[PDB]
Amino acid sequence: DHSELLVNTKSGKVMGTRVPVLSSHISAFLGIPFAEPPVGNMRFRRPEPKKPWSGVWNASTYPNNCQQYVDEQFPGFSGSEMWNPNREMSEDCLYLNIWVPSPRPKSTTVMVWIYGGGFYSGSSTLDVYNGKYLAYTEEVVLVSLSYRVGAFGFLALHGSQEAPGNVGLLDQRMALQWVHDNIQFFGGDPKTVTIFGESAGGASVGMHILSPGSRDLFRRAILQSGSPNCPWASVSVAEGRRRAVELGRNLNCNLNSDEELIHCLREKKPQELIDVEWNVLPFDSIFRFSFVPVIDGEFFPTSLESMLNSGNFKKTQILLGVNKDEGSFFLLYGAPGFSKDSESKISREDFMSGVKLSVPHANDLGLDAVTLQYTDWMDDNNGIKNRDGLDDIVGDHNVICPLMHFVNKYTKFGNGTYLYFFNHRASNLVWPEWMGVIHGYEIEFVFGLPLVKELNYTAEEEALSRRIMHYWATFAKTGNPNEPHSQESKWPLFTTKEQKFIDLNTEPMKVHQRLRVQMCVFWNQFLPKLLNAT
Ligand SMILES: *[C@@H]1O[C@H](CO)[C@@H](O[C@@H]2O[C@H](CO)[C@@H](O)[C@H](O)[C@H]2NC(C)=O)[C@H](O)[C@H]1NC(C)=O
Ligand SMILES: COc1cc2c(cc1OC)C(=O)[C@H](CC1CCN(Cc3ccccc3)CC1)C2
Ligand SMILES: *[C@@H]1O[C@H](CO)[C@@H](O)[C@H](O)[C@H]1NC(C)=O
Ligand SMILES: *[C@@H]1O[C@H](CO)[C@@H](O)[C@H](O)[C@H]1NC(C)=O
Ligand SMILES: *[C@@H]1O[C@H](CO)[C@@H](O)[C@H](O)[C@H]1NC(C)=O
């Protein structure tokens, strides 16, 4: 061995770079391949392990981002472009980034970030995902993987070995397997690996907790604004097939067999599949994505619900939670009456239209049931109440409630649960006030962006970010976000009986119980029974 930026792994030697972080410095190994480029005949196929390389791999720069749809709704607007690919897109995108504190540790806690983006997008190279602040502040080895999104990572034709589906999830598993096998050489503890992600990434984390082929590869898990049982997180094999065939019809493909559909989809250029990607949705809706994980019977032995009921999942500690206004982002992009530059006061007519889009798989009685649940008949023509009520509908149906279901089901067999409710609006948030505490805006606090003075955050927002970063890191290290024998306020353990959680904001810690039970009893217990009877 030689320098601190030189690591000899089971795959080969890797050369990193010294990165500046808050006056100090740490190491960074960017763009390390954990799989063979899924290009050509391997498109849609399961990931193959990266053949070991000879010589030194240059890991000083960020890798390419996977082929995905690019947000062009508000050009120049940072609020929407901060989520867009900041590196060149390519199908050769299966790489991982590692931030190692300096001096290189011997055996410290490891955290693997799994980005979100509805399974149709996302990048590990984003600014809000820069793990250098967390790695440095909390003294952890921050890893951020990457996986194929869109059709490339989730096209599903059950029965076929050329495109079985869930390969995007297998990409994550191979990265986790690479972390299990090589993180030791970077000073990380393979015995203490915490996987954490947001939205689609949080659902992925929960999917790895459920899938037996992924359970042994990590210790603990953190789920942010995401759950494996989210209505948008997965589809049946029949629906996945239907969407795959529909994708082919949109590209003038031969649909007589799977062998011919796939051959066609493989000859087409990346952007060709992306341009027609949305055309396969079965309904006119919001918070719904085309190619997502499928219940194949392999990655997922049986239905997610049956697995959750039987305790068929990894027993360990989990830390999860949701943001206050999760639905705003989606109403702004597809619901009539919403716009980035207006207060977006919603009319009774637009409210009814919003409900239709929010619960696509519902009939008329179901639509009336949802409306009844979120309507104040004493003041039904209130524009602000209609706007906020619709925001609650999208967030509760798509994020909050399904997560609350997973929380209650998991805790019964689990070994420790910690629930949070992030309800703080960043003072420098570029999005309109009507959106509130937006889906994905806790990430900046998790990654410690508020510590960087040049980002215009307040003092209390830095204190909050430091508090959150420490909760996450301490939990990853021990299984409890609370510092042993500390004088600070204690974050209660979530139990099947008490059901406690905390608010994650700038004010002193406050403890509550039964996070949105009123609305979630409706979404998890009543509505599904109503739609089922009719
Ligand atoms: C998490 O799992 C650990 C290990 O199984 C539990 O600790 C045991 O708890 C039982 C009952 O209180 C004790 O009799 C054992 O002595 C404990 N074992 C150890 C090694 O400490 C722990 O209770 C579980 N925590 C939760 C919240 O379920
Ligand atoms: C056709 O185009 C469509 C475009 C979009 C949707 C549906 C569509 O059709 C149905 C959505 O539902 C997306 C709406 C936003 C959701 C939040 N993200 C940013 C973010 C990224 C990663 C984690 C957290 C936040 C920006 C787009 C975009
Ligand atoms: C790639 O490696 C070279 C040295 O071989 C060095 O300039 C740096 O680490 C990387 N250069 C570029 C342009 O990415
Ligand atoms: C911080 O404030 C300055 C002055 O208004 C502005 O120009 C800059 O863009 C802001 N930085 C960020 C990251 O918003
Ligand atoms: C769901 O609906 C189907 C069709 O009506 C019915 O056979 C089944 O029993 C229902 N499930 C429950 C739990 O009621």
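Shown for chain A, in order and in Swiss-Prot numbering: 23-556.
Even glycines carry a Cβ here, placed using N, Cα and C.
For the mutagenesis experiment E220 to H, the note given by Swiss-Prot reads: Loss of activity. Listed in sequence order, the residues of the same chain lying 6 or more apart from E220 (mutagenesis position) and placing their CB within less than 8 Å of its CB are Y137, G138, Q246, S247, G248, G462, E464, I465.
For the published mutagenesis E220 to Q or D, Swiss-Prot gives the following note: Decrease in activity.
One mutagenesis experiment catalogued in Swiss-Prot, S221 to C, is accompanied by this note: Loss of activity. Residue environment of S221 (mutagenesis position) contains 29 other Cβ atoms, counted within 10 Å of its Cβ in all protein chains. Secondary structure at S221 (mutagenesis position), taken from DSSP and collapsed to helix, strand or coil, is coil.
One mutagenesis experiment catalogued in Swiss-Prot, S221 to V, is accompanied by this note: Loss of activity.
Annotation source Swiss-Prot lists active site, acyl-ester intermediate at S221.
For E348 (active site, charge relay system), the Cβ neighbour count at a 10 Å cut-off comes to 27, with all displayed protein chains included. As annotated by Swiss-Prot, active site, charge relay system applies to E348 (among others).
Quoted from Swiss-Prot, the note on mutagenesis experiment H446 to Q is: Almost no loss of activity. Within the same chain, the residues at least 6 positions away from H446 (mutagenesis position) whose Cβ sits under 8 Å from its Cβ are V459, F467, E483, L486, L526, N527, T528, listed in sequence order.
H461 (active site, charge relay system) falls outside any helix or strand according to DSSP and counts as coil. Swiss-Prot lists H461 (among others) with the feature active site, charge relay system.
The secondary structure of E348 (active site, charge relay system), as reduced to three states from DSSP, is coil rather than helix or strand. Recorded residues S221 (mutagenesis position) and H461 (active site, charge relay system) have their alpha carbons 8 Å apart, per Cα-Cα distance. Sequence-distant contacts of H461 (active site, charge relay system), defined by Cβ-Cβ distance under 8 angstroms and a gap of at least six in the same chain, are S221, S247, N345, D347, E348, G349, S350, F351, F352, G417, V421.
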